[PDB]
Amino acid sequence: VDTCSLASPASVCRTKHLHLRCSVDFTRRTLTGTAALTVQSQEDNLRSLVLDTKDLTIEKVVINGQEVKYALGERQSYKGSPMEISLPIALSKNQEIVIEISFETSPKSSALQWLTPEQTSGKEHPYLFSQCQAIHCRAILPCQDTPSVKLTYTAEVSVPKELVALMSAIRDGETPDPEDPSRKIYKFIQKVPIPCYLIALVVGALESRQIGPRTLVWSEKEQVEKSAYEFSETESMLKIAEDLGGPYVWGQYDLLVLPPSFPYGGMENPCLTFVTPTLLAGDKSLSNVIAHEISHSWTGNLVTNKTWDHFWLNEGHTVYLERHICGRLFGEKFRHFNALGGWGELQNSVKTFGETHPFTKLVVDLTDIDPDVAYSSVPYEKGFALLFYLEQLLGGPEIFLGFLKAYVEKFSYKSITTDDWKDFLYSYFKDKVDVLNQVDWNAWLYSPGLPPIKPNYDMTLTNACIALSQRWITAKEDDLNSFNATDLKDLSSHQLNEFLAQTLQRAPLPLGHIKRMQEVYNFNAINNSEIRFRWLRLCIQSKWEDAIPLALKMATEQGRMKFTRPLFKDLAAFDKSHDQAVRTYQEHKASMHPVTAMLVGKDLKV
Ligand SMILES: O=C(c1ccc(OC[C@H]2CCCN2)cc1)c1ccc(-c2ccsc2)cc1
Ligand SMILES: [Yb+3]
Ligand SMILES: [Zn+2]
């Protein structure tokens, strides 16, 4: 069972369907309406059940056309408050009923960011977006907020008529709102069973442009053209993903480019991937994020982690597929380059947390841990490393991709644990069980720190990055003159980024070295968010005061946590910028995404 949920477990009852009828009130920052849950008993004589909620106001609960008794328990910190509903008639096993709950969200809902007009591109209209993963769906509506339950859904959403609503679902029409002519009702259908963390909503002044046979890009009008170019490889990537994973079952694959405070690189919402506008580099160089979100259409959205302890199943396999997509497009040496970079990121995470820290285990125990606090690259990169190691052990990528496809087929529409995965691995590779038994499973799955074995990586594309980084680290003052813009002439953006990542692993460097780097390479002029991020961290860690305003700007003008959190941390650690970093956070806190505001405050000890 799921230690992050207060709701009745799947062994007691299962939600089969949600019909959501709601209205988005920008004046009050509330979503109001009804959640009708079709629930199937899994027990004889079922007389009550419990749902998760968080900062919800419940008006009433109706079953069979009458109000029923319910009770909200005391809040359990980040888990919210359990809601026990008294059923009017005891249910037999497999019996289904509909429970219609009237509710309103709180402006402080941790699932939602409410943006004022000034926080958008267009400056006229407000904007709302959700981000339920991992356990914030309970802050939008009452539900069994666990990925161990999958349900279909329909929705009707009333919004101001000048705005557009989109959900993780197929669009199913729009009409004027009969209860309020100033509004429109948008309708949605999701016919494929999903865990509730994949329920998503955006409302704003959105426009669309077609970019492939099954893909529209959506954004505010100011970003449509750039977005359409940036993500033009989307259909090519979908075709490759279908080859690797099997049929794409979700109908459409649309993309939504959010405002800059979107807290993550991407979210794999079914039918409508959400992405950060920090991907808009102008050259398609950050497209691996789209490859990642596409890949979730199989690993994560079809085969799902049963509880958050098993999150690496979602991410390790998705990164594995992501990197195969990149390798098919740009070659096997590039796959290895990205694989090796990911090991680098894993090294960073382990050093950050500490080599014995419980959040560096592959399988974690989130009992009494806020999921958002555990979140890091570990499940992505330790998960990927395990799969890449297994690929090498078991006879290579063609063989291992055969496993991947069979795994997706086996567990489609289900929620599974690490033991389910391992059992299937052993079944699929039964003729190589001797090889599988050579793996130190206890260390790989359950021990903290770096894995016991590092995979073999082709170094072809990495060599020049390491060599340049080593030149800088070993340079003395009299060597600085030798550096020149020609040093970079054969490096791709990816390689520039890796040179910075290598160098940042040894930071600080002497301030004179960093000043020379700007003199000869002009990294200040690079707008690629990944490069600028690493460059500004290197500058701040090396105590360059000139970089303070640049790093503060980047930290606040966008909100992707990958960048905002370490920039604020670095600025707080630099004595010269410490006080300004704290003031800047205090001043921005009220208008930050709620999860981002929480995590930055924790990082800064404020
Ligand atoms: O709860 C989450 C969790 C929290 C947020 C989340 O999603 C947030 C964003 C990420 C991208 C889109 N949604 C997903 C899982 C979680 C679960 C496991 C781990 C972990 C650590 C070492 S091995 C496994 C870390 C975190
Ligand atoms: Yb010298
Ligand atoms: Zn992912």
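By Swiss-Prot numbering, chain A shows 5-610, in order.
Keep in mind that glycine also has a Cβ here, set from the backbone N, Cα and C atoms.
Record features (Swiss-Prot):
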{"type": "ACT_SITE", "residues": "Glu297", "note": "active site, proton acceptor"}
{"type": "ACT_SITE", "residues": "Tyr384", "note": "active site, proton donor"}
{"type": "BINDING", "residues": "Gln135, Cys136, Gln137, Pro267, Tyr268, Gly269, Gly270, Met271, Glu272, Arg564, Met565, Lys566", "note": "peptide binding site"}
{"type": "BINDING", "residues": "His296, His300, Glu319", "note": "Zn(2+) binding site"}
{"type": "MUTAGEN", "residues": "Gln135 to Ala", "note": "Strongly reduced aminopeptidase activity. Strongly decreased affinity for leukotriene. Abolishes epoxide hydrolase activity"}
{"type": "MUTAGEN", "residues": "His140 to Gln", "note": "Aminopeptidase activity almost absent, but keeps LTA4 activity"}
{"type": "MUTAGEN", "residues": "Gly269 to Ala", "note": "No loss of activity"}
{"type": "MUTAGEN", "residues": "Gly270 to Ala", "note": "No loss of activity"}
{"type": "MUTAGEN", "residues": "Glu272 to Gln", "note": "Loss of LTA4 hydrolase activity, and aminopeptidase activity strongly impaired"}
{"type": "MUTAGEN", "residues": "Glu272 to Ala or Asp", "note": "Complete loss of epoxide hydrolase activity and aminopeptidase activity"}
{"type": "MUTAGEN", "residues": "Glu297 to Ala", "note": "Loss of epoxide hydrolase and aminopeptidase activities"}
{"type": "MUTAGEN", "residues": "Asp376 to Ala", "note": "Strongly reduced hydrolysis of peptides starting with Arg. Small effect on hydrolysis of peptides starting with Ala. Abolishes epoxide hydrolase activity"}
{"type": "MUTAGEN", "residues": "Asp376 to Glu", "note": "Strongly reduced aminopeptidase activity. Abolishes epoxide hydrolase activity"}
{"type": "MUTAGEN", "residues": "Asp376 to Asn", "note": "Abolishes aminopeptidase activity. Decreased epoxide hydrolase activity"}
{"type": "MUTAGEN", "residues": "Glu385 to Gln", "note": "Reduced aminopeptidase activity. Minor effect on epoxide hydrolase activity"}
{"type": "MUTAGEN", "residues": "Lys566 to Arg", "note": "No effect on epoxide hydrolase and aminopeptidase activity"}
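Shown on the structure are the features that Swiss-Prot records.
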{"residue": "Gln135", "record": "mutagenesis position", "Cβ within 10 Å": "24"}
{"residue": "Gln137", "record": "peptide binding site", "Cβ within 10 Å": "26"}
{"residue": "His140", "record": "mutagenesis position", "Cβ within 10 Å": "24"}
{"residue": "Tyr268", "record": "peptide binding site", "Cβ within 10 Å": "20"}
{"residue": "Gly269", "record": "mutagenesis position", "Cβ within 10 Å": "22"}
{"residue": "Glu272", "record": "mutagenesis position", "Cβ within 10 Å": "22"}
{"residue": "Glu319", "record": "Zn(2+) binding site", "Cβ within 10 Å": "23"}
{"residue": "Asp376", "record": "mutagenesis position", "Cβ within 10 Å": "19"}
{"residue": "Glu385", "record": "mutagenesis position", "Cβ within 10 Å": "27"}
{"residue": "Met565", "record": "peptide binding site", "Cβ within 10 Å": "19"}
Neighbourhood of ligand 1 - recorded positions from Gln137, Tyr268, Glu385 with Cβ under 6 Å: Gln137, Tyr268
Sequence-ordered recorded positions from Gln137, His140, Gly269, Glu319, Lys566 with Cβ under 6 Å of an atom of ligand 3: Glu319
Zn(2+) site, defined by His296, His300, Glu319: further same-chain residues with Cβ within 8 Å of the Cβ centre: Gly270, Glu272, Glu297, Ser299, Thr303, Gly304, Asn318, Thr322, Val323, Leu325, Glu326, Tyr384
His300 (Zn(2+) binding site): nearby recorded positions from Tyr268, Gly269, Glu272, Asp376, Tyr384, Cα cut-off 10 Å: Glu272
Farthest-apart CA atoms of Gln135, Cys136, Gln137, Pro267, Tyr268, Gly269, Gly270, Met271, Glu272, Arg564, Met565, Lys566, residues recorded for peptide, distance in Å: 18
Proximal residue to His140 (mutagenesis position) among recorded positions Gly270, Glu319, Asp376, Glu385, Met565 (C-alpha distance): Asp376
DSSP three-state assignment (helix, strand or coil) for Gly270 (mutagenesis position): strand
Those recorded positions of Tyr268, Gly269, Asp376, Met565, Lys566 having Cα within 10 angstroms of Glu319 (Zn(2+) binding site): none
Around the Cβ of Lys566 (mutagenesis position), the count of other Cβ atoms that are within 10 Å: 16
Long-range Cβ environment of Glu297 (mutagenesis position), under 8 Å and at least 6 residues apart: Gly270, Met271, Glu272, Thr277, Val279
Surrounding CB atoms that lie within 10 Å of the CB of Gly270 (mutagenesis position), all protein chains: 22
